[PDB]
Amino acid sequence: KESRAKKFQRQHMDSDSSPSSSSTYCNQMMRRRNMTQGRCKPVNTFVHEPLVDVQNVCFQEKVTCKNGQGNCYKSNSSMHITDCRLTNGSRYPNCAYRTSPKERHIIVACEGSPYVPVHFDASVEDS
């Protein structure tokens, strides 16, 4: 009863929660999202925008992927997100990140049917 896309949602898509995330949000969240299980994540970037939005991206714009195909795409515009990068030389099992409340574009790799983001690449700075 599980799927791939769904995993991506609870992976980077944190819309559920509200903005203004400065506290140890990521520091823990990232770990609570089953991302620090067994090991520690070097970096990450949550999202404060609704999926429906990110999804439209795959239909709004498109971009190249690691392989070199149009498997990737970029949001037609900026989007609320919560930066999350390791800090204090933290390491597994320890995991400390710096929650950075910001809002900008993003690039994700959508696939399958329907066309939804099943992976996250990295956030953008500007158009």
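Swiss-Prot numbering applies to chain A: residues 29-155, in that order.
Method of determination (from the header): solution NMR.
Each residue, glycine too, has its Cβ placed from N, Cα and C.
Here Swiss-Prot flags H40 as active site, proton acceptor. If you draw a 10 Å sphere around the CB of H40 (active site, proton acceptor), it holds 24 other CB atoms from the protein chains shown. Secondary structure from DSSP puts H40 (active site, proton acceptor) in coil.
The Cβ of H147 (active site, proton donor) has 18 neighbouring Cβ atoms from other residues within 10 Å, across all protein chains displayed. In the three-state DSSP assignment, the secondary structure recorded for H147 (active site, proton donor) is strand. Per Swiss-Prot, active site, proton donor is recorded for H147.
According to Swiss-Prot, the feature substrate binding site maps to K35, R38, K69, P70, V71, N72, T73, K94, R113. According to DSSP, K69 (substrate binding site) is assigned to coil rather than to any helix or strand. Other Cβ atoms within 10 Å of the Cβ of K69 (substrate binding site), summed over all protein chains shown, number 18.
The annotation that Swiss-Prot gives for the mutagenesis experiment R67 to D reads: Substantially decreases binding affinity for RNH1 but maintains high conformational stability; when associated with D-95, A-116, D-117 and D-119. Cβ neighbours within 10 Å of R67 (mutagenesis position), excluding its own Cβ and spanning all shown chains: 11.
Among the sequence features in Swiss-Prot, the mutagenesis site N95 to D is noted as follows: Substantially decreases binding affinity for RNH1 but maintains high conformational stability; when associated with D-67, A-116, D-117 and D-119. When secondary structure is read from DSSP and collapsed to three states, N95 (mutagenesis position) falls in the coil class. Sequence-distant neighbours of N95 (mutagenesis position) (same chain, 6+ apart, CB under 8 A from its CB) do not exist here.
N116 (mutagenesis position) falls within neither a helix nor a strand when secondary structure is assigned with DSSP, and so counts as coil. Quoted from Swiss-Prot, the note attached to the mutagenesis of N116 to A states: Substantially decreases binding affinity for RNH1 but maintains high conformational stability; when associated with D-67, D-95, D-117 and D-119.
Quoted from Swiss-Prot, the note on the mutagenesis of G117 to D is: Substantially decreases binding affinity for RNH1 but maintains high conformational stability; when associated with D-67, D-95, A-116 and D-119. Note: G117 (mutagenesis position) has no non-local neighbours, i.e. no same-chain residues 6+ apart with C-beta under 8 A of its own C-beta.
Quoted from Swiss-Prot, the note on mutagenesis experiment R119 to D is: Substantially decreases binding affinity for RNH1 but maintains high conformational stability; when associated with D-67, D-95, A-116 and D-117. The local packing around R119 (mutagenesis position), expressed as other Cβ atoms within 10 Å of its Cβ over all shown chains, amounts to 12.
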Exercise. Using the residues the record lists for substrate (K35, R38, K69, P70, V71, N72, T73, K94, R113), what whole-number Å value is the largest Cα to Cα distance?
Worked result: 23
Exercise. When the Cα-Cα distance from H147 (active site, proton donor) is computed for each of the recorded positions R67, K69, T73, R113, which gives the smallest value?
Worked result: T73
